[PDB]
2 protein chains.
Amino acid sequence: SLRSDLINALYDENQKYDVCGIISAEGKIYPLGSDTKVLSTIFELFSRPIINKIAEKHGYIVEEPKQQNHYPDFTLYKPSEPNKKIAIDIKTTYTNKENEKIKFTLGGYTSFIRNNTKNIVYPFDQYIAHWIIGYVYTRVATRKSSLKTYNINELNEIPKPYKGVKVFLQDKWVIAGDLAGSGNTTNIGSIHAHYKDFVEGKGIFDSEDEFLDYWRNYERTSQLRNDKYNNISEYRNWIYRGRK
Amino acid sequence: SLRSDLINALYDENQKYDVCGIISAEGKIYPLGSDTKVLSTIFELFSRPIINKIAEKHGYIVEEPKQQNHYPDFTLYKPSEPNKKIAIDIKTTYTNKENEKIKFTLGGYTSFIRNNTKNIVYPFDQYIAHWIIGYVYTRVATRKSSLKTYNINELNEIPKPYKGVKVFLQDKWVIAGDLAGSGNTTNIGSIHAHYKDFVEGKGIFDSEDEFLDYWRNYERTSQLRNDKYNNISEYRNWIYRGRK
DNA sequence: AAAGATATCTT
DNA sequence: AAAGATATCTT
Ligand SMILES: [Ca+2]
Ligand SMILES: [Ca+2]
């Protein structure tokens, strides 16, 4: 399917190619930075061509946002089915060692999930799926990457800012956790778990209806949450009390 | 000086090279996206080797943050002058048509400017200068040719997501404005003016002491600024009255 | 954890 | 503008 073909293409492309720099039209190469900020940009650009290639094989148009603070990264849709749009968003995180627990931020809990047209390319009720493409890289220990430039014959001398990178495709609701991923920017937190848990889809929500309801009523601070719910157990108890 | 040599080298490099993609160690090239999240990253990486080359000719050490979430991008200093450190930060913004008015976010007003060791590589009082390397680009809409991968022999055929990149080097206090650059992430706002105003330093503050005092006492919300000051005129009146 | 830093944009 | 979106990290 579109999903199985996209997952296989992403696994493959990642296995084959290691991004190592930015290149000018003149052929001069500038090495990469160490932060997640440079690597989440690089992972998004890396996935673009793949997503477009797989979508075209399946008859889906691909549209990126026109505005800069909108979701999702990629909107897939057949022109004959306007309300079967698929949302694909790329998220990234790091580990210091290969097998520790990781976690992502999964977008806002106060924007398009509470308002049908807030910060989103198409009305939220036109989407039938919300997929996360998750990248995880292991930081290199060196905090002094290269400060020189390179030519096309020195490609294999360029220090890579990661040791290993893994990628998965999973539904957003399935890997969603019950604790905020950020405070002032109010992001859904994902589960806090090993990499295999995201691939396998071992979450905490019983359904996408429960995931949406949880995040739609989650309070912005601890103070407010202490009178309602802080976690999935307290949310289920809030449901028993009659949403009060 | 360090400064004059730095801006000549930045301006020259901008003029002679055009970034057009991310390259892998295998040689495959991925085209660029058109938003500031991508261009911000590319301009930082492009400037890194230039900053280090010029810094080294003046006998300055270049140190980058060891942790994410810390200012500044580049800390320059001599072993003989440890309390005369120079902070350099790269800021980027865009324009829809060449030469319209622009504005930048200049860093938090609630971190290192109010707490000497908050979110900064070195205590804030060891720095004697805070420079901004400002990048401005005109946005160019992505087309179909940006959605595939390229080989090195097609470098000059890759479509760029930008045009007319301009760069300046200026003191943070000199280009600082009196209105916040962001709400929930409490950043200082720069003046709102044309590129030449930034080059020439036509800001609203009379001194770096006034800049600092203004942003150290600026309240986070309009509700609170209503009773204090919202702009330079109100701040100067408040000061005239005895800070009340 | 919770809350607020890191940079910039939109309405 | 002011206020809160865009991603993700630290503490
Ligand atoms: Ca996104
Ligand atoms: Ca910075």
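Since chain A takes its numbers from Swiss-Prot, the residues it shows come out as 2-245.
Determination method: X-ray crystallography, 1.9 Å.
Using the three backbone atoms N, Cα and C, a Cβ is placed for every residue, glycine included.
Sequence-distant neighbours of A:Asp74 (mutagenesis position) (same chain, 6+ residues apart, CB-CB distance under 8 A): A:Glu45, A:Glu65, A:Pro66, A:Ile89, A:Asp90, A:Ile91. The active site annotation in Swiss-Prot covers A:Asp74 (among others).
Annotation source Swiss-Prot lists active site at A:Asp90 (among others). The number of other Cβ atoms within 10 Å of the Cβ belonging to A:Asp90 (mutagenesis position), over all protein chains shown, comes to 17.
Look at Swiss-Prot and you will find A:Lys92 (among others) tagged as active site. Just so you know, the Cβ of A:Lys92 (active site) picks up 21 other Cβ atoms within 10 Å once every protein chain is counted.
Around the Cβ of A:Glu45 (Mg(2+) 2 binding site), a 10 Å sphere holds 22 further Cβ atoms from the protein chains shown. Positions annotated as Mg(2+) 2 binding site by Swiss-Prot: A:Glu45, A:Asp74.
Under the heading of mutagenesis, Swiss-Prot lists A:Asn70 to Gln and annotates it as follows: Decrease in activity. In sequence order, A:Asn120 are the residues near A:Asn70 (mutagenesis position), counting only same-chain partners six or more apart with C-beta under 8 A. Look at A:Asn70 (mutagenesis position): DSSP puts it in coil.
When Cβ atoms from all protein chains are considered, those within 10 Å of A:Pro73 (mutagenesis position) total 25, not counting its own. Under its mutagenesis annotations, Swiss-Prot gives A:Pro73 to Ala or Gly the following note: Loss of activity.
According to Swiss-Prot, the experimentally introduced change A:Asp74 to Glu is described as follows: Decrease in activity.
Quoted from Swiss-Prot, the note on the mutagenesis of A:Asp74 to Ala is: Loss of activity.
Secondary structure from DSSP puts A:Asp90 (mutagenesis position) in a beta strand. Swiss-Prot documents A:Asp90 to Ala, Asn, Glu or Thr as a published mutagenesis change and attaches the note Loss of activity.
The Cβ of A:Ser183 (mutagenesis position) has 12 other Cβ atoms within 10 Å, all protein chains considered. For the mutagenesis of A:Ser183 to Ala or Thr, Swiss-Prot gives this note: Decrease in activity. The structure shown keeps the original residue.
A:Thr187 to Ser or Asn appears in Swiss-Prot as a published mutagenesis result, with the remark: No loss of activity. According to its DSSP assignment, A:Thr187 (mutagenesis position) is coil. Around A:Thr187 (mutagenesis position), the same-chain residues at least 6 positions away in sequence with a Cβ under 8 Å from its Cβ are A:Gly109, A:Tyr110, A:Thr111, A:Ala181, A:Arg221.
Swiss-Prot gives this note for the published mutagenesis A:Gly190 to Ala: No loss of activity. Same-chain residues at least 6 positions away in sequence with a Cβ under 8 Å from that of A:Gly190 (mutagenesis position) are, in sequence order, A:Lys104, A:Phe105, A:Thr106, A:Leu107, A:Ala177, A:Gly178, A:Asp179, A:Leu180, A:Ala181, A:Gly182, A:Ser183.
Contact annotation for chain B: of the listed recorded positions (A:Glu45, A:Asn70, A:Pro73, A:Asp74, A:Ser183, A:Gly190), A:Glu45 place their CB atoms under 8 A from a CB atom of that chain.
Taking a Cβ distance under 6 Å to any atom of ligand 1 as the criterion, the mutagenesis positions A:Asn70, A:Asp74, A:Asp90, A:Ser183, A:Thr187, A:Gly190 reduce to A:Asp74, A:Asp90. Distance noted between the C-alpha atoms of A:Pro73 (mutagenesis position) and A:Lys92 (active site) is 11 Å.
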